[PDB]
Amino acid sequence: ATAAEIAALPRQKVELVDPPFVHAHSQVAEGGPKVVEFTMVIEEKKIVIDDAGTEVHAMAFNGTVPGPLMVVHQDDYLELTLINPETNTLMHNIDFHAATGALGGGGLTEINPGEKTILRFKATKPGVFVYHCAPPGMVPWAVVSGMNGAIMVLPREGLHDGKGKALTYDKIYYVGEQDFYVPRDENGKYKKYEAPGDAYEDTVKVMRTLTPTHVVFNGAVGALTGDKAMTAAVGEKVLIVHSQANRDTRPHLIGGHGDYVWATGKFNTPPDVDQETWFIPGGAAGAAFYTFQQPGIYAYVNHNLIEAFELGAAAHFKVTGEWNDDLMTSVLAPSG
Amino acid sequence: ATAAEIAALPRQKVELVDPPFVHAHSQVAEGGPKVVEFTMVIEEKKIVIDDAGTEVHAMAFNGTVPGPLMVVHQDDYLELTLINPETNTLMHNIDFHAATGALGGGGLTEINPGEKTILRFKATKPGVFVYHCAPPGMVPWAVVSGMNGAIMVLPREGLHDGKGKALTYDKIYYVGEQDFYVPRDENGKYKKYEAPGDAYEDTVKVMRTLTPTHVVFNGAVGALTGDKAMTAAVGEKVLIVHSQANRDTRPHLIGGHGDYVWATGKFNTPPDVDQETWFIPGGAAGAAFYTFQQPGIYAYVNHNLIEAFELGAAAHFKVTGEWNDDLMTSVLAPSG
Amino acid sequence: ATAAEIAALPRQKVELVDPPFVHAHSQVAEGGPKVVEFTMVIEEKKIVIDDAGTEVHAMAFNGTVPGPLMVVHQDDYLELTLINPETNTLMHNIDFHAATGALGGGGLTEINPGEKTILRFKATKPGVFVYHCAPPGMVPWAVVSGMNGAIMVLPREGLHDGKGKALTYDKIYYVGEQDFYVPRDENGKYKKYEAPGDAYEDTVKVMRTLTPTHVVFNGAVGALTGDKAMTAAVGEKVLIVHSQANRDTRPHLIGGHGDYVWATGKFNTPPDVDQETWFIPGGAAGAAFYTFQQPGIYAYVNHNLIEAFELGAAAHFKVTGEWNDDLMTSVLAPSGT
Ligand SMILES: [Cu+2]
Ligand SMILES: [Cu+2]
Ligand SMILES: [Cu+2]
Ligand SMILES: [Cu+]
Ligand SMILES: [Cu+]
Ligand SMILES: [Cu+]
């Protein structure tokens, strides 16, 4: 569009919500292209990531791991105000895999503590995409300290299957998956550090083994289980967006399926169907659409079951409604 | 269908055979929906997995690693009688990735030793699917002790390519790939245990490294070589089902291809074609269709070659027939 | 085709070029099927794989890691003269994933030092495909010693997207990604060896961890950076062929995309589109097509960022041209709150 045309576009401020929840949005675009405005403040803070009091100096967009899901439509502009308070100790920036140019925005958004920046980019490609911090010389460390999230760029006409039939979800959740690499002393106990930089050398040593100590959803072991399970009802259509900025994952809904799965996360690539377990390579986001058919507790996992059940990569859905004996029935219950 | 309608459907009792062979079945569905009945006894047994006499306490559906392939058609009912003998020591159950509800059947099939159960589920989705044991609190341990297999849910009109052209195999083989995590002593010799539970704590430590000590086909190094090499002839169309319940794999037929590969394992997702090496994520099954064109020895491997030739993920095919010099000829044999 | 019909086919002798460059070729086939002839000499040679001076005894097709990209069209015959000079100490062979029979040619190309062989195969399927050495009993050691490359079998009508539209690249690069497993001493410093065989047992131990010490493009940390950076211009269409003969990778162009990606490497399988990060399993090649829209530096990486930035799997593109503020603009440059 021409300079005047871009300047004339409506500007809309959106308030973000913490994962796994997603801010208000419409699936079908309302009106023509807009400049959708978001603000995130960066927080450096100690978080506890397991039941044994294990700490990480997190680097968190909007104070959360993962950072929040930002939702726009194709050919909207995403305009992010990014703030790095003077209480932080590191330079931070942002790389949007959805964006084109300047290392995804990373080269234009390098902000020291006490600085802010505003980046605008045109969301030319429909899909879910990773975003992450990427300070030159320390890229992986920032990313595995939790400084990553995702955005969704919806097609202007909403989602469709491979045959052009509309796929309209009733709810959407965003599951960000994080590999953490926590140093341990020679006794096997996880170390703690006073300042974020103090952990740098010990952490990189663990990173180089390529073996995470923890693999978690929403920033901690059990963050999406128990009373923090995600919810649905029988007949409800659910979109599950899943990201991993650094390492491969293989999501699986135990008791369910991915009816339609954009495994690559890109909406112009037709979705796979009837999936048992899908695969999202490190550095990407994917999305799965499922209509729930049975009530009960489901587990949603990375189906390397060691990562799921030993390292933390397991969430739950609690689903209300009536049981379908046609789909499944216990013909003879466990008996002597 | 109503319970009454289901009750009135034909029953067919199937007799299972040990992998890599697959029980007698039709590719095209013979008549309307049936209730297909299978029975499996759970055998906790010691298996030797390598030529060094390394032992695993296996947890084995039908006495094998992997468990046998069950074949039904879409919208059939799979009715499994699962038996846990008094000669066992652990609670076992079954999760069918093909099933909808109750953790794939796992919540409804928990049998203590001396108990049995009968689960029925509607096979609504066509494809190959993993099944595995999943006892709450010990899911990865059960799975990496060999308690997994796969089923095939065929389309009622049999297999087709991406454009609806029919694909009929002459032979079918089921390769179950297994990652084992065997503890070692301080000299690097593998440990032996006199009861399954004795290995638990040691085994969990190895599992947490995410690095298998062995990666094997059909339960042991060299299992599908020599007396167990798969066979075919030039001109023959072969389907190779491959599962991995816990860890990624990348099958490759050395000297051949995957002419058609349902890499995600799901038949409503069009297959990839002309594949050199395909990818199956942990927690999934896939299938490749190939027409042999050359005689001789072929190796079928996980194409991480360290996994194939150091850790044990290699099978052979012995193929009879006439050499084709158009496809390949030695113009000058190795010479000075 | 009969031996007589194949004898009647034209011959074309191709001079190979070193990666990441690709020898002259035509996207759309010129004429009917031909016998396309290549020669490679295998070199066992010491190579340096990082800025610290870490050495590997490499086993190298045409003297480079990766070996060079051979380009033919579907239904051409690729005829390779492979030479194992007497200065080498191991038997070598070649397995073409593109080929059908005799373990991809491995069974028919086993040459001791001082020997040569000529193999011909019909390139029946279009795509990019790995080739690698595979001597029985030492297969992964040969491969992770650098003895692998790729070929491209173009469709006779060139590349097209999943819907019949012609895709014509302006330039092509071949990025071979290599996992190395280098033994360390008790200091944690990389060990050097007098002869290739001296390193075997220590190397196999590292290999068994399934954890490479180095993951590199074009044979070394930073090999495709500085004056060796790949180049493009705004508006230019680039095909990037990427191979990994042993271990998975997840390519990503930082600041760009894969507009069309044959993630499986096979051209009869329709490409994925608008990709951020694609996935190529160990034992395969893939190809990505992109039209550059913005000038400046880009990094092309394996998006396990530890692999990219700690272990060496990062290359650079330098792109010339005019910046597009519609696509991206700094509304407010970094400035005090
Ligand atoms: Cu990135
Ligand atoms: Cu499962
Ligand atoms: Cu190979
Ligand atoms: Cu940061
Ligand atoms: Cu079990
Ligand atoms: Cu070799």
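Chain B uses Swiss-Prot numbers throughout; the residues present, in order, are 40-375.
Placed from the backbone N, Cα and C atoms, the Cβ positions cover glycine too.
If you look up Swiss-Prot, you'll see B:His136, B:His171, B:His342 marked as Cu cation 2 binding site. In the three-state DSSP scheme, B:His342 (Cu cation 2 binding site) falls into the coil class. In the shown protein chains, 29 other C-beta atoms lie within 10 A of the C-beta of B:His342 (Cu cation 2 binding site).
Counting Cβ atoms from all protein chains shown, B:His171 (mutagenesis position) has 30 others lying within 10 Å of its own Cβ. Here the residue is the original one, but Swiss-Prot notes a mutagenesis experiment at this spot, B:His171 to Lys: Loses nitrite-reducing activity.
For the mutagenesis result B:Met186 to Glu, the note given in Swiss-Prot is Contains only a type II copper atom and fails to catalyze the reduction of nitrite. Long-range Cβ contacts of B:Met186 (mutagenesis position) within its own chain (separation 6+, distance under 8 Å): B:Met98, B:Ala99, B:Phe100, B:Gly106, B:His131, B:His171, B:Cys172.
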Which ones, out of the recorded positions B:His136, B:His171, B:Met186, B:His342, lie near enough to chain C that their C-beta is under 8 angstroms from one of its C-beta atoms? B:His342
Do any of the recorded positions B:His171, B:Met186, B:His342 touch ligand 5, in the sense that the CB is under 6 Å from one of its atoms? B:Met186
B:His136 (Cu cation 2 binding site), number of other Cβ atoms within 10 Å: 31
Provide the list of recorded positions among B:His136, B:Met186, B:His342 whose C-beta sits under 8 Å from chain A at the C-beta level, in sequence order; use 'none' for an empty result. B:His136
Give the three-state DSSP assignment (helix, strand or coil) for B:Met186 (mutagenesis position). coil
